[PDB]
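Colleague: I have a structure I would like to understand better, so I am pasting it below and will then ask my questions one at a time.
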Amino acid sequence: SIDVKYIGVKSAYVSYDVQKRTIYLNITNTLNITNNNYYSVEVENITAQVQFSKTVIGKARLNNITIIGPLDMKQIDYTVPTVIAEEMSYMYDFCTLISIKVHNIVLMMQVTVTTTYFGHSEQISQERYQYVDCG
Amino acid sequence: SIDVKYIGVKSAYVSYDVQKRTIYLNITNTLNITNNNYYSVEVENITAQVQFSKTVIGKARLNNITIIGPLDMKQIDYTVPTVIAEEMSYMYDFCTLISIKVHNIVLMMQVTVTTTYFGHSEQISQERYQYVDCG
Amino acid sequence: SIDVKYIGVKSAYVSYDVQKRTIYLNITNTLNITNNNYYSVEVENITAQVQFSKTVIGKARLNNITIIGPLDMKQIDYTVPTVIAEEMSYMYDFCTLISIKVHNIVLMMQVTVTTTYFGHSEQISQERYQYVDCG
Ligand SMILES: *[C@@H]1O[C@H](CO)[C@@H](O)[C@H](O)[C@H]1NC(C)=O
Ligand SMILES: *[C@@H]1O[C@H](CO)[C@@H](O)[C@H](O)[C@H]1NC(C)=O
Ligand SMILES: *[C@@H]1O[C@H](CO)[C@@H](O)[C@H](O)[C@H]1NC(C)=O
Ligand SMILES: *[C@@H]1O[C@H](CO)[C@@H](O)[C@H](O)[C@H]1NC(C)=O
Ligand SMILES: *[C@@H]1O[C@H](CO)[C@@H](O)[C@H](O)[C@H]1NC(C)=O
Ligand SMILES: *[C@@H]1O[C@H](CO)[C@@H](O)[C@H](O)[C@H]1NC(C)=O
Ligand SMILES: *[C@@H]1O[C@H](CO)[C@@H](O)[C@H](O)[C@H]1NC(C)=O
Ligand SMILES: *[C@@H]1O[C@H](CO)[C@@H](O)[C@H](O)[C@H]1NC(C)=O
Ligand SMILES: *[C@@H]1O[C@H](CO)[C@@H](O)[C@H](O)[C@H]1NC(C)=O
Ligand SMILES: *[C@@H]1O[C@H](CO)[C@@H](O)[C@H](O)[C@H]1NC(C)=O
Ligand SMILES: *[C@@H]1O[C@H](CO)[C@@H](O)[C@H](O)[C@H]1NC(C)=O
Ligand SMILES: *[C@@H]1O[C@H](CO)[C@@H](O)[C@H](O)[C@H]1NC(C)=O
């Protein structure tokens, strides 16, 4: 993961952020640039060789080699009564982003209950922009 | 994952963000650029060789080699009564993004209960923009 | 996943964002650019060799080699009574994006209960734009 970037307003290799009142003139700004990037990553050469009970040559009664489980998860239990029992909102809004009593859930799961798993996984997750940009 | 980017308003390799009042003139701005990018990633050369109980040559009674389970997940249980028992909203809004009592859920799952899985998975997830841009 | 991008308003390789009052003139802006990109990714050369119980040569009574399960998921259980028992909304709106009591669900699943799975999966998920752009 080479560039996990979080630039705030903006990114740029070569920028001229000139943004208030600036009489500027007769500039030469010669720019030779050689920005080579090389990426030679994640060269897996693996030989797992994953094996159960290779050679029971004779008479070996085997039993219960791999008991995974039993198991529960029960991950998300809000259990939120919220018995206000007198609501008088009287809610005057102006140009406000306003989230009320919302349940934003992003449950991303992968590679669950898999005996074996080679190679690789990847879970990216962007989040909301939500730009009012009011007057 | 080379560029997991989150640029805020904007990205640009070579930008001129000139955005207030700026008399500018007679500039040469020569730009030689060689931006080569090379990506040579994820070269898997794997030999899993995944095997159960290769050679029971003789008389081996085998039993219960791999008991996965039993199991439950029960992931999302809101259980949200919300018995207000007197609602007088009286809700005057102006140019407000307003989420009320919404349940945003994005349940992304993959590769579940798979004995074996080679290669790779990938779960991207963008989120909402929601740009009011009011007056 | 090389560019998982989230540019906020806009992206551009070579931009001139000139957006307020700017008398600008006699500029040469020569731009030699060589933006070669090479992508040589995900070259899988795998030999899984996935095998159960290769050679029971003699007399081996086998049994219950792979018991996956039993199992439940029961993922999404809102269970949201919401017995307000006096609603007087009186809801005057102006040019507001307004979500009320909506249940946005995006359940993306794939590769479930598959004994084996080679190659690769991919789950992208965009989200809503929802641009009011009111007066
Ligand atoms: C910019 O260049 C011209 C030409 O060489 C020169 O006459 C002028 O004086 C320069 N600008 C200023 C503000 O002096
Ligand atoms: C520009 O940079 C490249 C790379 O280093 C070089 O080969 C070339 O001679 C340079 N040219 C000038 C005019 O500086
Ligand atoms: C991968 O490993 C094998 C086993 O030793 C070897 O013969 C081969 O040269 C290796 N290749 C690379 C690119 O590492
Ligand atoms: C193997 O595991 C199961 C799981 O509970 C159990 O019921 C059984 O008795 C075990 N076998 C032996 C021989 O103990
Ligand atoms: C821009 O260039 C012209 C021509 O060389 C020059 O006469 C002028 O003075 C320059 N600009 C300014 C503000 O001086
Ligand atoms: C521009 O850059 C390239 C790459 O380094 C180089 O071969 C070339 O000579 C350069 N030209 C000038 C005029 O600088
Ligand atoms: C992959 O591995 C095999 C086994 O050793 C080897 O012969 C081959 O050269 C390797 N290739 C690469 C590109 O690593
Ligand atoms: C194998 O596992 C099952 C799962 O509960 C169990 O009922 C059974 O008794 C096990 N076998 C032995 C021989 O214990
Ligand atoms: C732009 O170029 C002309 C021609 O060279 C020059 O006369 C003029 O003065 C320049 N602009 C300004 C504002 O000086
Ligand atoms: C432009 O760039 C290319 C690539 O580096 C180079 O071959 C060429 O000579 C350059 N030309 C000029 C006029 O700079
Ligand atoms: C793939 O692996 C085989 C087995 O060793 C090997 O002969 C072959 O050269 C490899 N090819 C590449 C492109 O890695
Ligand atoms: C094999 O598993 C099943 C699943 O419950 C079980 O009923 C059975 O008794 C098992 N066999 C043995 C020999 O234990």
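Throughout, chain C uses Swiss-Prot numbering, with the displayed residues spanning 120-254 in order.
Cβ atoms are placed via backbone N, Cα and C, with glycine included.
Here's the feature list from Swiss-Prot:
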MUTAGEN   C:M210 to A  Decreased number of infected cells by SARS-CoV-2. No effect on infection with HCoV-229E
MUTAGEN   C:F213 to A  Decreased number of infected cells by SARS-CoV-2. No effect on infection with HCoV-229E
Colleague: Including all protein chains displayed, how many Cβ atoms other than that of C:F213 (mutagenesis position) lie within 10 Å of its Cβ?
Modeller: 14
Colleague: On the three-state reduction of DSSP, what should I expect for C:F213 (mutagenesis position)?
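Modeller: Coil, per DSSP.
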Colleague: By a simple count, how many Cβ atoms lie within 10 Å of the Cβ of C:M210 (mutagenesis position), its own Cβ left out?
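Modeller: Here the count is 15.
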